[PDB]
Amino acid sequence: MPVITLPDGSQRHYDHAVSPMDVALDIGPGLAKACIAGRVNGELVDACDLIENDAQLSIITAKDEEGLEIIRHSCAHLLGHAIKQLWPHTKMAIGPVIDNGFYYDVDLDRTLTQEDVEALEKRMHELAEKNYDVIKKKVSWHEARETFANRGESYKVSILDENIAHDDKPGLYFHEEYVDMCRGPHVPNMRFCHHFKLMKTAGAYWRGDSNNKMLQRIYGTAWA
Ligand SMILES: Nc1ncnc2c1ncn2[C@@H]1O[C@H](CO)[C@@H](NC(=O)[C@@H](N)CO)[C@H]1O
């Protein structure tokens with residue numbers, strides 16, 4: 001029975017757990033449509049995350065700096081979704097947000113040509129324009145590892161084996177048949193990710209160690 005207080009001081013009493021999206025829809029259709037994520041007691045959370053206890057809630061939209069960062073991060077997931085369709089054997093490493101954009105380091109046997117990059121961007125636009133929902137599932141360290149092992153995603157498994165505590169609960173984000181892992185938040189639907197472009201590619205050693213494989217870094221930019 002969390003008591004939710006909004007920035008304006010208005011309060012809402014609930015006798016069941018509610019998500020930022022649930023509260024946004026209670027306020028109005030416009031706010032629900034604009035909702036990308038929420039901030040609960042100072043912490044950024046996905047719009048679908050349940051609030052069980054009393055809390056201060058704010059709704060994050062594309063007009064917020066946090067909203068732009070989330071859109072950029074979700075565009076990295078979109079790149080993965082598309083590249084796994086074009087070259088299924090590709091292995092995804094790390095895809096973070098950077099100042100004015102994002103990048104994703106990938107392991108695939110073909111050295112990407114400019115035509116390949118253009119094909120990748122084209123597929124990304126096609127997929128994003130389907131306006132599919134991003135489905136989030138909070139899971140155990142072990143379920144996350146099984147999920148990526150079953151996909152042959154060795155770098156994701158390595159991140160779990162060496163960089164994530166066994167008691168941590170990773171967030172899995174499903175984009176149709178594609179799945180990625182992140183602390184998030186991520187957009188609730190890809191309709192928020194139509195404005196982006198791929199830029200250049202570069203090379204980067206996995207974990208910055210020259211004893212490891214040289215990956216391909218694909219750079220992109222995205223905006224509201
Ligand atoms: N404790 C944790 N729980 C959930 N996700 C975690 C995590 N520690 C690291 N990550 C994710 O692993 C990738 C490399 O840091 C990062 N994510 C990614 O590279 C893809 N989502 C592409 O954006 C990062 O979010």
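According to its header, this structure was worked out by X-ray crystallography, 1.5 Å.
Every residue gets a Cβ built from N, Cα and C, even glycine.
These features come from Swiss-Prot:
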| type | residues | note |
| --- | --- | --- |
| DOMAIN | 1-61 | domain 'TGS' |
| MUTAGEN | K156 to A | Mischarges tRNA(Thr) with L-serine |
| MUTAGEN | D180 to A | No longer edits mischarged L-seryl-tRNA(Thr), mischarges tRNA(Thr) with L-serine, correct acylation is unaffected |
| MUTAGEN | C182 to A | Very high mischarging of tRNA(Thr) with L-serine |
| MUTAGEN | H186 to A | Mischarges tRNA(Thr) with L-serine |
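Features recorded in Swiss-Prot, as mapped to the structure shown.
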{"residue": "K156", "record": "mutagenesis position", "DSSP class": "helix"}
{"residue": "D180", "record": "mutagenesis position", "DSSP class": "strand"}
{"residue": "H186", "record": "mutagenesis position", "DSSP class": "coil"}
Around the Cβ of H186 (mutagenesis position), other Cβ atoms within 10 Å, all chains included, total 26
Among mutagenesis positions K156, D180, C182, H186, close to ligand 1 by Cβ (under 6 Å) are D180, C182
What are the non-local neighbours of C182 (mutagenesis position), defined as same-chain residues 6+ apart in sequence with CB under 8 A from its CB?
-> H73, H77, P170, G171, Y173
If you count Cβ atoms within 10 Å of the Cβ of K156 (mutagenesis position), leaving out that atom itself, what do you get?
-> 23
What residues, ordered by sequence, lie under 8 A Cβ-to-Cβ from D180 (mutagenesis position) and sit at least six positions away in the same chain?
-> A76, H77, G80, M92, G95, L172, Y173
